[PDB]
Amino acid sequence: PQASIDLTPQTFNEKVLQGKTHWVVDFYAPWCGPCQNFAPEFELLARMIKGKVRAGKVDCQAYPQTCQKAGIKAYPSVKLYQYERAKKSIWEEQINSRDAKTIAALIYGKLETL
């Protein structure tokens, strides 16, 4: 059962960027061998970090301006959007890994640090 949610320009803006919670987002395209290989890894990642971090996916073929605005130039790309409560703001970082265990460790470290 799918642990990540499929985001649209509207829900990515509303739930992630204007949100009060942490997200990892997989920016992908459907015609993409690498994206296809990574999809079940991203689901594993979503299941690993559930309840600390939400997981979303953005189809960059369907929504090219959203992906362009997020600085995405190749697929797949994973970004962490973390909420800093005291500053009421979302901080983003691209995580250059295709491995769920690796990405989870990196996310958890980033969440520990101011």
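Shown for chain A, in order and in Swiss-Prot numbering: 669-782.
Looking at the header, which is where the method is noted, we find X-ray crystallography, 1.9 Å.
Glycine is no exception: its Cβ is also placed from the backbone N, Cα and C atoms.
The domain 'Thioredoxin 4' annotation in Swiss-Prot covers 671-776.
Here Swiss-Prot describes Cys700 to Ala as a published mutagenesis experiment; the accompanying note says: Abolishes disulfide reductase activity; when associated with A-158; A-161; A-480; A-483; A-588; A-591 and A-703. Sequence-distant neighbours of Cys700 (mutagenesis position): residues of the same chain at least 6 apart with a C-beta under 8 Å from its C-beta are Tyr743, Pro744.
Recorded in Swiss-Prot as a mutagenesis result, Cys703 to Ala carries the remark: Abolishes disulfide reductase activity; when associated with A-158; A-161; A-480; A-483; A-588; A-591 and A-700. Secondary structure at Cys703 (mutagenesis position), taken from DSSP and collapsed to helix, strand or coil, is helix.
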DSSP-derived helix, strand and coil totals, residue by residue, for the domain 'Thioredoxin 4' (671-776): 44 helix, 29 strand, 33 coil
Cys703 (mutagenesis position) CB neighbourhood, other CB atoms within 10 A: 21
